[PDB]
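Asks: Pasting in a structure now, in structure tokens, and then I'll have a few things to ask.
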Amino acid sequence: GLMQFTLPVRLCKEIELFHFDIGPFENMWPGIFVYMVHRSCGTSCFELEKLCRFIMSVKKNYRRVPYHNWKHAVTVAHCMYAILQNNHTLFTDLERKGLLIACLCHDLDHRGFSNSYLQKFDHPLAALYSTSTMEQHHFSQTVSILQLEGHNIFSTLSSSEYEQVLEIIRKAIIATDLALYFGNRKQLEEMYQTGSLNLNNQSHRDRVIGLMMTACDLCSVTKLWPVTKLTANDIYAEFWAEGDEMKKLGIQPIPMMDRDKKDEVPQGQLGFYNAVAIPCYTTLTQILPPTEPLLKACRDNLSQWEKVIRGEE
Ligand SMILES: O=c1ccn(-c2ccncc2)nc1-c1ccnn1-c1cccc(Br)c1
Ligand SMILES: [Mg+2]
Ligand SMILES: [Zn+2]
């Protein structure tokens, strides 16, 4: 109980900031996650031995893919940490427990392929889970690891609290299906603008947590430009591989996934910022004002992609 995790001074300070990059030292990422759980949730939330065993089994079940890997899991959990720490009083004890774990586990066993590719390939998972295919798999993997001997980090919760936290985790992971984001944000936009948004309404809380999950999931676009630009390489490395696999199925992939069309990436990034990222952080900042730095950073990166198009870099 008296064993605190402590980071070097630069990490101790910068980990509080939304634009923090967890760095290239993979062996520091478990410690970074435990540090965040301890400060976000408490030193009492989890048995350290169980938490450490859970974290290391989660790591093992992320694959060696360019983007949807262990570093993405910890990066998304850090963005959730920053949101929770900047909104101290808004979230319940169970939400703080659930949401860092949901973020760490949200892409478990990702292969670097979209729901669309799994459906066109006729992958077994597409028959098991007709919608939100990979997201239902990610939740299934989370439950599998939680049920390994000595991995049940929630063991001190009551039957009803345990059911509640696993329901928070399921909804949070399903919400990372970007197909579901468009309608979720539109409903949240209407609720905020007509003033009907009510954080005591459980169905409203679910929507706000969904948008937080999208915001954390896309948080690569809220980093300093050099991080955002280099992460884009990893994102498109996966898109281009999926494009190659579409071509192997005898299907011309969309331009975004076609490596023959790299010239179109800058304009594609603009579309993504304007259609997905900026609207996401705008609605999140309206509902949770202290998350405004994510929107500011997103807008800075939009401006950088406009400079790339104008040949200014
Ligand atoms: O730069 C991007 C360009 C396009 N798309 C995208 C376009 C349509 N459908 C899905 C993704 N996402 C990104 C992006 C930026 C940050 N994260 N992601 C991301 C990547 C894969 C998957 C999920 Br979820 C998110
Ligand atoms: Mg995902
Ligand atoms: Zn993700």
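Residue numbering for chain A follows Swiss-Prot, covering 724-1036 in order.
Method of determination (from the header): X-ray crystallography, 2.0 Å.
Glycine is no exception: its Cβ is also placed from the backbone N, Cα and C atoms.
Below are the features I grabbed from Swiss-Prot:
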type	residues	note
ACT_SITE	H791	active site, proton donor
BINDING	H791, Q992	3',5'-cyclic GMP binding site
BINDING	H795, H829, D830, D940	divalent metal cation 1 binding site
MUTAGEN	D830 to N	Reduces activity 1000-fold
MUTAGEN	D830 to A	Loss of activity and of zinc binding
BINDING	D830	divalent metal cation 2 binding site
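Neighbours and distances for these, please.
Replies: Secondary structure at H791 (active site, proton donor), as computed by DSSP, is coil. Counting only same-chain residues at least 6 apart in sequence, those with a Cβ under 8 Å from the Cβ of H791 (active site, proton donor) are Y785, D830, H833, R834, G835, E961.
In the three-state DSSP assignment, the secondary structure recorded for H829 (divalent metal cation 1 binding site) is coil.
Around the Cβ of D830 (mutagenesis position), 26 further Cβ atoms fall within 10 Å across all displayed protein chains.
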Asks: If you measure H829 (divalent metal cation 1 binding site) to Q992 (3',5'-cyclic GMP binding site) at Cα, how many Å is it?
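Replies: Rounded to a whole number, the Cα-Cα distance is 23 Å.
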Asks: Taking the Cβ of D940 (divalent metal cation 1 binding site) as the reference point, list residues of the same chain whose Cβ is under 8 angstroms away and which are at least six residues distant in sequence.
Replies: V799, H829, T899, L901
Asks: By a simple count, how many Cβ atoms lie within 10 Å of the Cβ of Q992 (3',5'-cyclic GMP binding site), its own Cβ left out?
Replies: 25
Asks: Taking the binding-site residues one at a time (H795, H829), which has its Cβ surrounded by the most other Cβ atoms within 10 Å?
Replies: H829
Asks: Taking ligand 2 as the reference and 6 angstroms as the Cβ limit (strictly under), which recorded positions among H791, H795, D830, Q992 are close?
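Replies: Near the molecule: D830.
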